[PDB]
Amino acid sequence: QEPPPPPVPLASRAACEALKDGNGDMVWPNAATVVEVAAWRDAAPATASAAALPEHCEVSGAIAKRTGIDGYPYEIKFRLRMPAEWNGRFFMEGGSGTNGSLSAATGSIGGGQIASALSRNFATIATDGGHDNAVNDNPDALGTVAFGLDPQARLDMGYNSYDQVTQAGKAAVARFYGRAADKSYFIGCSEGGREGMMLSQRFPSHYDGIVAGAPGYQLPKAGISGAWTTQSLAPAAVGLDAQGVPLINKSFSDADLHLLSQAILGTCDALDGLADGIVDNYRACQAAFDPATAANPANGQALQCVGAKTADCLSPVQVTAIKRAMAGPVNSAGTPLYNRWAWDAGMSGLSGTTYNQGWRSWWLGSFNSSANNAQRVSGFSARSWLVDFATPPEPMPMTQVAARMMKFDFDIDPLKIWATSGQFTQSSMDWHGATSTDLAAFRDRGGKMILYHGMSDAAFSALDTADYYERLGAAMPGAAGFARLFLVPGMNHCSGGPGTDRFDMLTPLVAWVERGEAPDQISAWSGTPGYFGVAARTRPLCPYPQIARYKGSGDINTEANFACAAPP
Ligand SMILES: [Ca+2]
């Protein structure tokens, strides 16, 4: 990487193939880098779901092949694509879930977009985070979360993998093109959004522009919320699963959640000036809505049943349950362990005859099942907390996860995300958390960050991202000059819901970093406009704390008739 280049033309098939082990003398930043593929790829035409891919060099391999203390093989996989015709920009996409998979690495920009970064002639890279869902699938350690049994695999998942992969990709770019990238960009959602915030705090010089959507920047606390919502909803459950755990998925039918959503709309929709099915004034909604006293606007009666349950009311047990779940977990002293959640119409939604599953899948699960299947009851999120974030890890059969969430002790078990034990020398909050508001180094070198978060996200609370942004603004006056937050009413986790959940985040990110154009609004459209009975709906996303306000005339489904403003 330092020695003279191979005597072949740059940005060519020959320069591409010379990157493979034994085909040249490239020095990688990590001496344990093994290139397994270095292949020239012809241009690929556009498809119904993807933009055309230019002719490029594809490089894939692994870093730091080793054996974990669990006896499993571990390595950091990467896939890199460098177009023959390059715009001089470097791009890394974020992960999802607990990672463990290696994407096509064409540079996803999220927001339901058809275009990839590679389709825009970026050089693009992706990683699996340091473990492999096919290899590190341990049936005694809850499946694909099994990497949590190895301390180094935890560190790789928290920060080290993306650091190693960023360095390797930049080194390959400089060799293949003969020059370093002019600017580097990172875009991720969920776990990928946590990765973006981590990079801005831990490795500020890695990327110049960062998009962090629905960022799990306190991901080790998600399982604490999950135990809380599970125990809060259990009194409203009907029936038991095969292990005797109440069926949390039966606590609310789809029709029940739509009643809740409609009551929220009755209380909150017009607080922004327009009864359009979207709660733009989320702060005013949180101050006004209480399902224990709110009305069902369709029958004019209280949402909470006075007597027996009917299709038009929610039982007092249901109302108590969802209120407690939305309040957030606390210890015996009443101290919050995570954050509270915003009431929003995207908890439900109806398009044709299809009820929105995008909110309820996280805490409740699908209603039509005799087993628990929520992410937070027995699913991936609960499993990840036990094996990946609790220290020491707590492997167990998948049949026992839901019962463990039911017996979760909020004075004892939350401490496990701050603890170390034996060879686990860092806590999960140490290696996975990204809570720092010290972004001076990132800002001072020209870094720009766009955050976004759907209000009806049940994985991570949009209000918790807002609280981080408030802390950032207090710690760094003038923070809006380099970091802005775009909350999306009605939107669920990274996509979906009765809101404008689709948007091109890369175009304004490049404009901010390279031309100094801060995003005063970001255009967005609904992927499911049927939620509003219309063919399309476009709206501006507004920088926190602004919200969209109707101008008073014109099509309510047209972005041009809205502007960003402070709440009324
Ligand atoms: Ca409204």
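Residue numbering for chain A follows Swiss-Prot, covering 36-603 in order.
So how was this one determined? The header says X-ray crystallography, 1.8 Å.
A Cβ is built for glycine as well, from the same backbone N, Cα and C atoms used for every other residue.
Swiss-Prot annotations:
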- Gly132, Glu226, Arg411, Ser416, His528: 4-[(2-hydroxyethoxy)carbonyl]benzoate binding site (BINDING)
- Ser225 to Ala: Loss of catalytic activity towards MHET (MUTAGEN)
- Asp304, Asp307, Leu309, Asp311, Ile313: Ca(2+) binding site (BINDING)
- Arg411 to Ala or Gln: Almost complete loss of catalytic activity towards MHET (MUTAGEN)
- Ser416 to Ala: Gains a low activity towards BHET (bis-(2-hydroxyethyl) terephthalate); when associated with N-424 (MUTAGEN)
- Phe424 to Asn: Gains a low activity towards BHET (bis-(2-hydroxyethyl) terephthalate); when associated with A-416 (MUTAGEN)
- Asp492 to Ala: Loss of catalytic activity towards MHET (MUTAGEN)
- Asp492: active site, charge relay system (ACT_SITE)
- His528 to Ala: Loss of catalytic activity towards MHET (MUTAGEN)
- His528: active site, charge relay system (ACT_SITE)
Using other CB atoms within 10 angstroms as the count, which residue among the recorded positions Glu226, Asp304, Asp311, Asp492 scores least? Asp311
Listed recorded positions adjacent to ligand 1, that is, members of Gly132, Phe424, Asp492, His528 whose C-beta is under 6 A away: none
Centre the Cβ atoms of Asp304, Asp307, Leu309, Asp311, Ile313, go out 8 Å, and tell me which other residues of that chain have a Cβ in range of the Ca(2+) site. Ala305, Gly308, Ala310, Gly312, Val314, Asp315, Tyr585
Spatially, and counting Cα to Cα, which of the recorded positions is closest to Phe424 (mutagenesis position)? Options: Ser225, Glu226, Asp311, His528. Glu226
Take the Cβ of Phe424 (mutagenesis position) and count every other Cβ within 10 Å, whichever protein chain it belongs to. 26
Nearest to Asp307 (Ca(2+) binding site) in three-dimensional space, by Cα, is which of the recorded positions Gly132, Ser225, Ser416, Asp492? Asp492
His528 (mutagenesis position) and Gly132 (4-[(2-hydroxyethoxy)carbonyl]benzoate binding site), distance between Cα atoms, whole Å: 12
Let's check the environment of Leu309 (Ca(2+) binding site): how many other CB atoms sit within 10 Å of its CB? 18
Other than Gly132, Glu226, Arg411, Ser416, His528 themselves, what residues in this chain have Cβ atoms within 8 Å of the centroid of the 4-[(2-hydroxyethoxy)carbonyl]benzoate site's Cβ atoms? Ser225, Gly251, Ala257, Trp397, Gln410, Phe415, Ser419, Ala494
Can you tell me how many other Cβ atoms are located within 10 Å of the Cβ belonging to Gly132 (4-[(2-hydroxyethoxy)carbonyl]benzoate binding site)? 17
Please identify, among the recorded positions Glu226, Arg411, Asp492, the one with the smallest Cα-Cα distance to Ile313 (Ca(2+) binding site). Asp492
I'd like to confirm something. Which of the mutagenesis positions, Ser225, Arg411, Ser416, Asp492, has a Cα closest to the Cα of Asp304 (Ca(2+) binding site)? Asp492
Which whole number of Å gives the largest C-alpha distance between any two of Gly132, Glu226, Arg411, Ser416, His528, the residues noted as binding 4-[(2-hydroxyethoxy)carbonyl]benzoate? 16
If you measure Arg411 (mutagenesis position) to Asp492 (mutagenesis position) at Cα, how many Å is it? 13
Can you give me the Cα-Cα distance between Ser416 (mutagenesis position) and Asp492 (mutagenesis position) in Å, rounded to a whole number? 14
